[PDB]
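Everything on this sheet refers to the single structure shown next.
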Amino acid sequence: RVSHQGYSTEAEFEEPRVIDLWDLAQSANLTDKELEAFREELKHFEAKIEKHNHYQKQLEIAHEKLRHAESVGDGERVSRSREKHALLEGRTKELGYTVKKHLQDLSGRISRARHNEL
């Protein structure tokens, strides 16, 4: 399950109180219609942040092996390191932005929790 790296290279929107507010939002005081709508929307959300996490982990493992690959001179794997690294970083910037967007959106909606869906 998602957990902090504890560096300066993740995105600090993992599970502070955000997904947590949405965790109690599975039963807090919303409505049945809203709930099942939220349920699917967050199921896509959780899935995507879970994959972001998977790639942040592969990034740190890439980064470690990168400094270790540049520290051999192999060239080919130095480049393949950079290629998959740029890909993974592309997904961190984009997913992180998308998370922050939906963060403020769902934070917006659930903090009312309107009544007839949101």
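Note that chain A carries Swiss-Prot numbering, so the residues on display, from first to last, are 240-357.
Heads up, the Cβ atoms here are built off N, Cα and C, so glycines get one too.
In this structure, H283 (mutagenesis position) is part of a helix by DSSP. Around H283 (mutagenesis position), no same-chain residue six or more apart in sequence has its CB under 8 Å from its CB. Swiss-Prot documents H283 to A as a published mutagenesis change and attaches the note Strongly reduced interaction with LRP1; when associated with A-291; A-293; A-302; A-307 and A-341.
Recorded in Swiss-Prot as a mutagenesis result, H291 to A carries the remark: Strongly reduced interaction with LRP1; when associated with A-283; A-293; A-302; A-307 and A-341. Here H291 (mutagenesis position) comes close to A250, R330, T331, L334, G335, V338: these same-chain residues lie at least six apart in sequence, with C-beta atoms under 8 angstroms from its C-beta.
The Cβ of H302 (mutagenesis position) has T248, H324 as same-chain neighbours under 8 Å, each 6 or more residues away in sequence. Quoted from Swiss-Prot for the published mutagenesis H302 to A: Strongly reduced interaction with LRP1; when associated with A-283; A-291; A-293; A-307 and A-341.
Annotation of the published mutagenesis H341 to A in Swiss-Prot: Strongly reduced interaction with LRP1; when associated with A-283; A-291; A-293; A-302 and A-307; the original residue is retained in the structure shown. DSSP gives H341 (mutagenesis position) a helix state.
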